[PDB]
Amino acid sequence: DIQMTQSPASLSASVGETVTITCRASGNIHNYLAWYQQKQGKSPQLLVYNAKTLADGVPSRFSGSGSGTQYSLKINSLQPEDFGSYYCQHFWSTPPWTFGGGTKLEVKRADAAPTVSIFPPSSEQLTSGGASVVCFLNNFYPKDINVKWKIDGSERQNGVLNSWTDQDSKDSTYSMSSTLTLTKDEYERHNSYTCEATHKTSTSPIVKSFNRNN
Amino acid sequence: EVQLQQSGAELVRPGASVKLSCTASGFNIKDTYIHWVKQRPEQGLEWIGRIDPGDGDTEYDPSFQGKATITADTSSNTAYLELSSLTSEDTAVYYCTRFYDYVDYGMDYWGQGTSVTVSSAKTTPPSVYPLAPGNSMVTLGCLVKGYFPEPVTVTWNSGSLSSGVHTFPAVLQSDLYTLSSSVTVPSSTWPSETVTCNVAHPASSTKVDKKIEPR
Amino acid sequence: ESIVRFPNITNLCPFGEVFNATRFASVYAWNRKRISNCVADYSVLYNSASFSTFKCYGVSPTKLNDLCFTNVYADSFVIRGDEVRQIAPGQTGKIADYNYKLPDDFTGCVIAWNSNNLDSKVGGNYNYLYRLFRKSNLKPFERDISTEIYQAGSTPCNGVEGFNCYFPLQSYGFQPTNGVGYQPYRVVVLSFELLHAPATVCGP
Ligand SMILES: *[C@@H]1O[C@H](CO)[C@@H](O[C@@H]2O[C@H](CO)[C@@H](O)[C@H](O)[C@H]2NC(C)=O)[C@H](O)[C@H]1NC(C)=O
Ligand SMILES: *[C@@H]1O[C@H](CO)[C@@H](O)[C@H](O)[C@H]1NC(C)=O
């Protein structure tokens, strides 16, 4: 049996740039190697076979090389349709025909600070006995970001859930929501609710708050 | 053209079994080998096994022996994957593909995938709450809380507001899903004009319109 | 040492599974078997006398029983007798062009025998097919199993056979009274692979 690993796990690159991704087999697979591209929500498509031969209908900006245990897929002059995930698979000897873990290729763009918005619980939710406080961190880049909640000035970690979008198809930014879920009674025991976003674009957090007393 | 048409999404309880299908057109499955591949959410591809429909012979990855049973019906040009004793680790997209092991260049044709979700949760409609603020464009939102199964869809003004919309992926909270959607509009647009989020949860036959009103 | 309880399992290659198989493939959907981890005694084949064709390319029979290879592949199918000549490097014809194509630098053996007793029927054997129409020639060792309707005119076929719209496979329809060149022949192509890898197929 042969185990397959890929590097890097994820990579960001600009349109027009050239990138190289790597596949490593645990033993010599003698060029019996295929590469696939997978776009979000679609099935994989074959790109390269026998390590270096392009499949029908694949642009020549893709090139495969390598030998033995180490193989490379190079993409020259990246185009928007190239962003997605890439997988390798070996066909050496006998099944299993194992796949690598994948490499996700994302778009690199200029850094951008988040636009932060905070929202108190709706009266409708409070009438039902609950209270969710929501913070949107929209249209930032790169994807790494930290959010801190403070209630009456004290940090709150429990009850917080975060969700990131995939990269936006228009401006290549990310967005994230952070939700603090409380009971109505707990919400009504405190006054000021704050979300603080820290992002590589500044050492100072972006802070948004409201006071339940108005 | 070659097509591999897979059966639809399945939602099943732990311990149950499910049988997925792949119907080929453009070639006869008896003339090749049909393979199945698993892809767990946000995870990689895993080869399950294959069948030779011409004589019934199968091969499996050892980790799927017993869990997976591949069969074929050449008369209807259909291959099947039966998964038994289901657990949450079996939640995944399953793909069928064609590959004649020692001849073909790679797995050239794939089905569209079939989503299998294994869960003991019950179908539950969402609660839908407005997100209104307590210089600049204005950001509004909708909180869609406590539903099962996925998915929900969110639009704004029935699609009239398409730019500046972000819908966040659902997350599990208390073993139900929650998501939110945001829309950013000019301050001259809201609240002068109505802004409504339109939420659909087809699994519960739920359609909710929620107008975002100023606080 | 002589261990019987757990013996050495690496024995003569199972050529019988290939040559003496009851079912043989159609040439358009030709069968491949990988032969590995065995001793290739080719003299069971060499001096068999039951073959009509035994042609070797880049290798010599009687020398096959020596030396090692990484793997051997055995392709098998049925064609008519007058088409066996097309199973050779550099040939042309419906079989070489649209069904089974050997590379120019082929190293291996092409073996055939008349199978009229097994593969013909009074009412015609309709199980063996070949591809009659294709938009281009096959590359070496390419295998086309498409059943798409071939557009032979200016009118589209939309998946239905009709005028100028042909199902691409045709039956041989072998009958036992056919002349020898129209009789069915079973064919086995042994291709020898040599990589910079451990040899698994060696002679005695
Ligand atoms: C089992 O028997 C096989 C065949 O005799 C052995 O493999 C051969 O080993 C000799 C050296 O002893 C080589 O010269 C041959 O080329 C080998 N042939 C093949 C096809 O591998 C094998 O070593 C034996 N195994 C054991 C454990 O004794
Ligand atoms: C095929 O079978 C015949 C007898 O029916 C036998 O003589 C011959 O050796 C067999 N061929 C192989 C390759 O085993």
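In chain C, numbers come from Swiss-Prot; the residues present are 324-527, in order.
Using N, Cα and C of the backbone, Cβ positions are placed for all residues, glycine too.
Copied over from Swiss-Prot, here are the features:
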- C:334-527: domain 'BetaCoV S1-CTD' (DOMAIN)
- C:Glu484 to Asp: Increased replication in human TMEM106B overexpressing cells (MUTAGEN)
- C:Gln493 to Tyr: Reduced host ACE2-binding affinity in vitro (MUTAGEN)
- C:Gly339 to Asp: In strain: Omicron/BA.1, Omicron/BA.2, Omicron/BA.2.12.1, Omicron/BA.4, Omicron/BA.5, Omicron/BQ.1.1 (VARIANT)
- C:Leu368 to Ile: In strain: Omicron/XBB.1.5, Omicron/EG.5.1 (VARIANT)
- C:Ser371 to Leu: In strain: Omicron/BA.1 (VARIANT)
- C:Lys417 to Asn: In strain: Beta/B.1.351, Omicron/BA.1, Omicron/BA.2, Omicron/BA.2.12.1, Omicron/BA.2.75, Omicron/BA.4, Omicron/BA.5, Omicron/BQ.1.1, Omicron/XBB.1.5, Omicron/EG.5.1; May enhance affinity to human ACE2 receptor (VARIANT)
- C:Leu452 to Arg: In strain: Delta/B.1.617.2, Epsilon/B.1.427/B.1.429, Kappa/B.1.617.1, Lambda/C.37, 19B/501Y, Omicron/BA.4, Omicron/BA.5, Omicron/BQ.1.1; Contributes to cellular immunity evasion and increases infectivity (VARIANT)
- C:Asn460 to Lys: In strain: Omicron/BA.2.75, Omicron/BQ.1.1, Omicron/XBB.1.5, Omicron/EG.5.1 (VARIANT)
- C:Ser477 to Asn: In strain: 20A.EU2, Iota/B.1.526, Omicron/BA.1, Omicron/BA.2, Omicron/BA.2.12.1, Omicron/BA.2.75, Omicron/BA.4, Omicron/BA.5, Omicron/BQ.1.1, Omicron/XBB.1.5, Omicron/EG.5.1 (VARIANT)
- C:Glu484 to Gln: In strain: Kappa/B.1.617.1 (VARIANT)
Study note, to complete from the structure: Lowest 10 Å Cβ neighbour count of the recorded positions C:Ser371, C:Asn460, C:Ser477, C:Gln493 is held by C:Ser477
Exercise for review: For C:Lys417 (variant position), write down the residues of its own chain that are at least 6 apart in sequence and whose Cβ falls under 8 Å from its Cβ; none is a fine answer.
Suggested key: C:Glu406, C:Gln409, C:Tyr453, C:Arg454, C:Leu455
Exercise for review: Specify the nearest of the recorded positions C:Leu368, C:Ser477, C:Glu484 to C:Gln493 (mutagenesis position), where nearness means the distance between Cα atoms.
Suggested key: C:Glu484
Practice item. Using CB under 6 Å from any atom of ligand 2, narrow the recorded positions C:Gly339, C:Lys417, C:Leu452, C:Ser477, C:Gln493 to the ones that qualify. Key: C:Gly339
**Study point:** Nearest of the variant positions (C:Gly339, C:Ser371, C:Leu452, C:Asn460, C:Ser477) to C:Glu484 (mutagenesis position), judged by Cα-Cα distance
**Key:** C:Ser477
Review point. Does anything in the same chain, at least 6 positions from C:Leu452 (variant position), have a Cβ under 8 Å from its Cβ, and if so what?
Key: C:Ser349, C:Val350, C:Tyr351, C:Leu492, C:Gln493, C:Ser494, C:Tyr495
Check your understanding: CA-CA, which of the variant positions C:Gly339, C:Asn460, C:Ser477 lies nearest C:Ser371 (variant position)?
Key -> C:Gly339
Point to revise | Residue pair C:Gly339 (variant position), C:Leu368 (variant position) - Cα distance, angstrom, rounded | key: 10
Practice item. Provide the three-state secondary structure of C:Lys417 (variant position) computed with DSSP. Key: helix
Practice item. Sort C:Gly339 (variant position) into helix, strand or coil using the DSSP assignment. Key: helix
